[PDB]
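Report on the structure given below.
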Amino acid sequence: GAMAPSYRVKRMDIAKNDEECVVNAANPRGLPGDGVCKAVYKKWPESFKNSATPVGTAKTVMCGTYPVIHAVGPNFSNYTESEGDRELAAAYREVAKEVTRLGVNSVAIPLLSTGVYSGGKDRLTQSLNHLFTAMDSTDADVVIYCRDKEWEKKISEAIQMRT
Ligand SMILES: Cc1nsc(N(C)CC(N)=O)c1C#N
Ligand SMILES: [Cl-]
Ligand SMILES: [Cl-]
Ligand SMILES: [Cl-]
């Protein structure tokens, strides 16, 4: 565990993280995909061996000794708001299980279902609150990765609110 488990946010490519493992915003089929998933495919392509897993689950595949946790959020284009919310909560609970099992002191994590799976809605708060519900009971240092300057500010403010 970390000495003093913390949450932090950085605005940069999650493929350049400084943590002991990474969460991929995966598709259910283990395909290279777009956005975070394509950056992860370029950096750790060996981690996509038998990475296919259903919506609301996470599957870890090693790239050398570096763990890639493939977490499959719902695509809100296909799910109802209600069923989507349930699956998004479940994906983060499975990430917390994997992070615990691996015994890492730190993890790099994107906000699941906030990009092309958002169904065209702003889901910063929804996705971040499910991340907190899952990860609050773990002792890994969590570093959240985003691209948007305004999202960096809102994520930072939400972390600071609880401290
Ligand atoms: C943190 C992060 N790493 S890679 C990435 N891409 C390529 C998607 C994008 N929005 O540019 C993000 C995000 N978010
Ligand atoms: Cl970058
Ligand atoms: Cl997404
Ligand atoms: Cl973003």
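Think of each number as a place in line: the chain as shown, counted from 1.
Per deposition record, X-ray crystallography, 1.5 Å.
Including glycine, each Cβ sits where the backbone N, Cα and C put it.
For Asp13 (mutagenesis position), other Cβ atoms within 10 Å of its Cβ number 14. For the mutagenesis result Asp13 to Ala (Swiss-Prot position 1343), the note given in Swiss-Prot is Partial loss of ADP-ribose 1'' phosphate phosphatase activity.
Residue density at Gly35 (ADP-D-ribose binding site): 14 other Cβ atoms are found within 10 A of its Cβ, drawing on all protein chains shown. Per Swiss-Prot, the feature ADP-D-ribose binding site maps to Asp13, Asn27, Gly35, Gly115, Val116, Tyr117; the stated evidence is experimental evidence.
Under 8 Å, Cβ to Cβ, and six or more positions away along its own chain, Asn27 (mutagenesis position) finds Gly33, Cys37, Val72. For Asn27 to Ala (Swiss-Prot position 1357), Swiss-Prot lists a mutagenesis experiment annotated as follows: Partial loss of mono-ADP-ribosylhydrolase activity; complete loss of ADP-ribose 1'' phosphate phosphatase activity.
Where Swiss-Prot documents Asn27 to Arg or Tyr (Swiss-Prot position 1357) as a mutagenesis experiment, the accompanying text is: Almost complete loss of mono-ADP-ribosylhydrolase activity.
For the recorded site, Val36 (mutagenesis position), the DSSP three-state label reads helix. Sequence-distant contacts of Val36 (mutagenesis position), defined as residues of its own chain at least six apart whose C-beta falls under 8 angstroms from its C-beta, comprise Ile14, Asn24, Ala25, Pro110, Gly115, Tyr145. Here Swiss-Prot describes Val36 to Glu or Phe (Swiss-Prot position 1366) as a published mutagenesis experiment; the accompanying note says: Almost complete loss of mono-ADP-ribosylhydrolase activity.
Where Swiss-Prot documents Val36 to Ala (Swiss-Prot position 1366) as a mutagenesis experiment, the accompanying text is: Partial loss of mono-ADP-ribosylhydrolase activity.
Quoted from Swiss-Prot, the note on mutagenesis experiment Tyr117 to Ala (Swiss-Prot position 1447) is: Partial loss of mono-ADP-ribosylhydrolase activity; complete loss of ADP-ribose 1'' phosphate phosphatase activity. In the shown protein chains, 23 other C-beta atoms lie within 10 A of the C-beta of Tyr117 (mutagenesis position).
According to its DSSP assignment, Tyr117 (mutagenesis position) is coil. Quoting Swiss-Prot on the mutagenesis of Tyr117 to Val or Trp (Swiss-Prot position 1447): Almost complete loss of mono-ADP-ribosylhydrolase activity.
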Per DSSP, three-state class assigned to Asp13 (mutagenesis position): coil
Integer Cα-Cα distance in angstrom, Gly35 (ADP-D-ribose binding site) to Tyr117 (mutagenesis position): 11
Rounded inter-Cα distance in Å - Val116 (ADP-D-ribose binding site), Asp13 (mutagenesis position): 17
Close-lying recorded positions around ligand 3 among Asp13, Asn27, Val36, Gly115, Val116, where CB distance stays under 6 Å: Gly115, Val116
